[PDB]
Number of protein chains: 4
Amino acid sequence: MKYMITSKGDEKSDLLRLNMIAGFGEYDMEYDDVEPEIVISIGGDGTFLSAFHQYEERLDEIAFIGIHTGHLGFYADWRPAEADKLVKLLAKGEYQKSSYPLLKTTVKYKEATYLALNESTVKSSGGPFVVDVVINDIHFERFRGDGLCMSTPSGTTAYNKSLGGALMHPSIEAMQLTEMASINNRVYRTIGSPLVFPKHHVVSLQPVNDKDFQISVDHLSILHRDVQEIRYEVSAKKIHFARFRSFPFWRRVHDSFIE
Amino acid sequence: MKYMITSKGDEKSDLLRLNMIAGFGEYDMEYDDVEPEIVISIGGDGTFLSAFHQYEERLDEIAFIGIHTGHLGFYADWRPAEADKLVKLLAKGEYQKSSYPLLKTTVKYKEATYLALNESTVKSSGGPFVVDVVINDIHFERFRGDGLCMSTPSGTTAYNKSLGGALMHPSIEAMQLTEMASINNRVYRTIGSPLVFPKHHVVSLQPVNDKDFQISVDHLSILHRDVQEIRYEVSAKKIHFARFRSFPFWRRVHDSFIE
Amino acid sequence: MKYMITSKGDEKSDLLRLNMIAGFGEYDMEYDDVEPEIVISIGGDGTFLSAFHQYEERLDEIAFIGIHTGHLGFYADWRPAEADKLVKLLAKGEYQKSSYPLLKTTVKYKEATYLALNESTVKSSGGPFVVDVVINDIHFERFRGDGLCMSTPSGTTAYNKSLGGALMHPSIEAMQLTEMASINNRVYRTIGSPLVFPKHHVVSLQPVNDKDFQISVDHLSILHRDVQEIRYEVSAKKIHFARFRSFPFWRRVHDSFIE
Amino acid sequence: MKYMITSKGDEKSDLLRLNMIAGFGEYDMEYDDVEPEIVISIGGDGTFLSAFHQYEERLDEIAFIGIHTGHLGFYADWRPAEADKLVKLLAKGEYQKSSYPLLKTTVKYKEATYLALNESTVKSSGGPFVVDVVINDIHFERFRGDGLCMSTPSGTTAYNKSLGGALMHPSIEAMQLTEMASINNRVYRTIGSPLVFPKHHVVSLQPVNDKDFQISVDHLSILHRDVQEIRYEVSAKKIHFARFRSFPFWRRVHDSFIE
Ligand SMILES: NC(=O)c1ccc[n+]([C@@H]2O[C@H](COP(=O)([O-])OP(=O)(O)OC[C@H]3O[C@@H](n4cnc5c(N)ncnc54)[C@H](OP(=O)(O)O)[C@@H]3O)[C@@H](O)[C@H]2O)c1
Ligand SMILES: NC(=O)c1ccc[n+]([C@@H]2O[C@H](COP(=O)([O-])OP(=O)(O)OC[C@H]3O[C@@H](n4cnc5c(N)ncnc54)[C@H](OP(=O)(O)O)[C@@H]3O)[C@@H](O)[C@H]2O)c1
Ligand SMILES: NC(=O)c1ccc[n+]([C@@H]2O[C@H](COP(=O)([O-])OP(=O)(O)OC[C@H]3O[C@@H](n4cnc5c(N)ncnc54)[C@H](OP(=O)(O)O)[C@@H]3O)[C@@H](O)[C@H]2O)c1
Ligand SMILES: NC(=O)c1ccc[n+]([C@@H]2O[C@H](COP(=O)([O-])OP(=O)(O)OC[C@H]3O[C@@H](n4cnc5c(N)ncnc54)[C@H](OP(=O)(O)O)[C@@H]3O)[C@@H](O)[C@H]2O)c1
């Protein structure tokens, strides 16, 4: 089948990449980075995040696999020493697919949409951050603070976790909203707690005074000017992984945070 | 249809109860507190929790309704001044049913099972609290601290919230595990974060030294001796509510915590 | 004595300012905004913070007073309706002085020093934030995350509080370091907890890769390039307040956050 | 000088104890566990806490030293392999004394007072926990939740830390109040944040309905019945340590929590 390999770009990763291409040379596997069916990422979770965004127009046609050159990754499921075993399994087609939910972000000004695998965040462009938070058209809170983070399930181990969010098993189709440094006093009030939203709920952020926001989607971060609305919902699209063995989410969590 | 009414037992609640019984007297509604089809709770969420546990052997046959005499409740959806309107709607059958997930607790010694609408918690019987946390038979962490709290979705606004858990929309079939005062240092390590579990995941707590635990299920709290295992999973059973109008979960959250 | 009055600049504040100047006209009080001995701030705590930084070269010669036009302030101790009573008390000299500790920030490149009344914070200029935290020349932790906040005692009710810091009575000569969204996992480790430092302890932040930082001192926020060190210590300088009645810190905290 | 040695009571600790007694036999050092001037604890910080409470009537006459048999301790400053070096230094009198602040607890019914080296905590005897918190005779908050923890500076690394309190350098004469699982909503309000109190401030807890409380002082935990008041203040008494080398507090914190 058609495949391609992205590399973190250090010496370790490029050579492991060349090795796998040579190894794939011995099977009915065609290198194709335009219309690949398998996308192998070699590096860290940052490398995997870039591979996902490189091909996010064909998530329906692609199964992703990650090899972590440094520490273990939540998306890069494989060690370098296992590359040859992976080459053989992929060529023989002995793999199941699994899917993770994704987050849709819409920015209205006159409208851009993004897909996130980890999260989308909103901060001010320097001044104070104040937004109205509207859940399914109902005004829920006026948020004052440093910013807001909306995480997918697999994103819950990343920025969301540092903000006090829960870790959510990726079989749950949800998104999680966490606060960054909310102001709470006599007059200003936020919920405080993380909020977990099911599919089809729409969280809308609406400016109060300033209309300029620094918006991040995974690694990408852009200053958006004259914003009327930021809309969050669980995407209809999903990322697909090639899975060759059992590696449960909670085992990845244990291995990454406990030992 | 058959119905019964429990009362918080103060003067306000009993009289509102008597009024509704008189009001039901004018329809084809039979008072029956053995095999009721509708269970009306008048009081607070504590009163509603007691009504649920009174009839938890027939959750399949019952739709619950709550009237809050004091502050607004998350389960008691109705104000006293609306009692007469409620009498009329219930008698005419103009109601939809909605369901919330419940938590199953199994205590093995030689085995008791409980159903919780808010949460189940585990603490020691005085000494230090140490348990091994096993997720789907995989050892996840050795927890040291004051205790652990496993919450249903509708429970996430209660004890779970005070422990830093996320609020979860009740359409999500999940349970959430939060830490009470975990010890984390060079040698002792817990995840820290709340954990959200889908249906069919089994969280097992296993003693390390002491085998005596104070276990709570909603309001009930019992000292269990010589415990071998505490098992948590999302129940196959659900609570059913009679719904007569739109009152979204996030609106209940806003009304209860924001204003 | 010599005095001056700064105003938030809205209609309410300017007119209250003009009234007090007219009122001071009836005593031996000379308006002087170059070498004032009393500095009256009329507005909010933001207005007071600007008054403090306007005159921070003569904190030894000045007693500050604040009038809050909007909500109650932690530094603006007086309501508008009390302005005339304040005019009379100040002119008669019936006031005690009280002092709050201040934070000294040194940025080395080739060295700038700042004084903060609330706090100094450090964030990256966009990329990831990584710094080594050195306490009294001893390497304490490698911090990864969004940033760090060093608060005075009276600052503990502001940004520090939103970050989970403790509130500290201003009679304690200390500074408090809080984390913004620290990354903690198998490999990366921060203390997590706020840290409270006595006088004469020196906390030094040292770059790891990137040398560009966005540094804030109270309201001021500046991009510093090619930074070698950020040094925090409790200042030898203190702010002095004119006090005319009992208004305990914990009462200000109660009034501002509880009711 | 007069000295005594307490032991954790395992084989390692008793034998290390016997060795030091034999070693002390070669100097002008008299074993005396009634009126000792030096108290050596061999075990963990729990062993040291028991030694402190054994002799808390003569804290003015005693310098404490701790040897940790297991992991490093915050009070047990010495490893077993260094016992002989310690014997020699103590006998030669080559030691400085350092002092840590202590917490005074008064329980009024008709009045008991306790001294804590780590902290004092208050919980209910089973039902809900509700107390009024009075700071220097001013009503500050009505606390609802699981309990409250008042920590000394050296206690801030223990229970206080697990509750989200700040770590405080022990040269600061203060106590820190942290919340256990506070309920915060539309009607119920607590400060949330830890509170740091200077010397001479008096925090008083006063019952609201129930008068029975489980009160802990370091390891001791007792059910107090018919309580009228719990009073917290920084003690006039201090613990004195024999110090033979530099081991800064922040280095102990680094070694215990970072690596
Ligand atoms: N305060 C924070 O915790 C914080 C702040 C900003 C951004 N981030 C994370 O950074 C991501 C994008 O940046 P980047 O990765 O391109 O560069 P980066 O900022 O250097 O990456 C931050 C770290 O997050 C790790 N990571 C990525 N996805 C993760 C996941 N799902 N669970 C746990 N850890 C994960 C990455 O692992 P590798 O080393 O294997 O790449 C990397 O070490 C965002 O999606 C966000 O989640 C975290
Ligand atoms: N630290 C804590 O936050 C804490 C500690 C222990 C127990 N609890 C809660 O108490 C419950 C059982 O006690 P109880 O109600 O019989 O007596 P209780 O301890 O007096 O009740 C505690 C309060 O929780 C409220 N509550 C109940 N269910 C709730 C929900 N789903 N979301 C938000 N608030 C809710 C009750 O409202 P009403 O006043 O209307 O009854 C009551 O005010 C447990 O299920 C637990 O969630 C909370
Ligand atoms: N996430 C946060 O909580 C956050 C983030 C950034 C900055 N800030 C605060 O903003 C300050 C400087 O900004 P600014 O005041 O010029 O404009 P600002 O960002 O609009 O001010 C933020 C708010 O903090 C209040 N405040 C100031 N000093 C305080 C104190 N000691 N305790 C409690 N609240 C206090 C101000 O009261 P007034 O309305 O009376 O002016 C204002 O409402 C910083 O010193 C920092 O503490 C807070
Ligand atoms: N949730 C919690 O974190 C929690 C709950 C209850 C009690 N405690 C602590 O337990 C103490 C009394 O119990 P115990 O020690 O007799 O038995 P314990 O409950 O078994 O001791 C708990 C642990 O705390 C450690 N510790 C003691 N003082 C400390 C300090 N100042 N800083 C950091 N760690 C410290 C002890 O070290 P060693 O192993 O060397 O003895 C022990 O490992 C209390 O003073 C309280 O601070 C903690």
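Heads up, chain A uses Swiss-Prot numbers, so what you see runs 1-109, 114-263.
For this deposited structure, the header notes the method as X-ray crystallography, 2.0 Å.
Each Cβ is built from the backbone N, Cα and C atoms, and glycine gets one as well.
Pulled from Swiss-Prot:
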ACT_SITE  A:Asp45  active site, proton acceptor
BINDING   A:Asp45, A:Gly46, A:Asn122, A:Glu123, A:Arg148, A:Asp150, A:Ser158, A:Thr161, A:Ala162, A:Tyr163, A:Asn164, A:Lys165, A:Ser166, A:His223  NAD(+) binding site
MUTAGEN   A:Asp45 to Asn  Only minor changes in the structure and a 10-fold decrease in the kinase activity
MUTAGEN   A:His223 to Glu  Twice less active than the wild-type. Its activity toward DTA is increased 2-fold
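Mapped onto this structure are the features recorded in Swiss-Prot.
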residue  : record               : Cβ neighbours (10 Å)
A:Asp45  : mutagenesis position : 23
A:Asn122 : NAD(+) binding site  : 26
A:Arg148 : NAD(+) binding site  : 20
A:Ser158 : NAD(+) binding site  : 23
A:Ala162 : NAD(+) binding site  : 21
A:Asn164 : NAD(+) binding site  : 29
A:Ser166 : NAD(+) binding site  : 22
A:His223 : mutagenesis position : 12
A:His223 (mutagenesis position) versus A:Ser166 (NAD(+) binding site) - Cα distance in angstrom: 16
Cα distance (Å, whole number) from A:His223 (mutagenesis position) to A:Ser158 (NAD(+) binding site): 15
Within reach of chain C, those binding-site residues of A:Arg148, A:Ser158, A:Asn164, A:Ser166, CB-CB under 8 Å: A:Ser166
Integer Å distance between the CA atoms belonging to A:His223 (mutagenesis position) and A:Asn164 (NAD(+) binding site): 14
Of A:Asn122, A:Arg148, A:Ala162, i.e. the binding-site residues, those within 10 Å of A:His223 (mutagenesis position) when Cα atoms are compared: A:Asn122
Largest separation between Cα atoms (Å) of residues that the record links to NAD(+), namely A:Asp45, A:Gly46, A:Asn122, A:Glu123, A:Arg148, A:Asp150, A:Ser158, A:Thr161, A:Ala162, A:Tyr163, A:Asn164, A:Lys165, A:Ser166, A:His223: 31
Distance from A:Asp45 (mutagenesis position) back to A:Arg148 (NAD(+) binding site), taken between C-alpha atoms, in Å: 31
Distance [Cα-Cα, Å, rounded] between A:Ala162 (NAD(+) binding site) and A:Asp45 (mutagenesis position): 10
Coarse DSSP state, helix versus strand versus coil, of A:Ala162 (NAD(+) binding site): coil
Pairwise CA distance, A:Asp45 (mutagenesis position) versus A:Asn122 (NAD(+) binding site), rounded so that it is a whole Å: 10
Interval of 4 unresolved-in-model residues, reported as the Cα distance (Å) from A:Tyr109 through to A:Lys114: 5
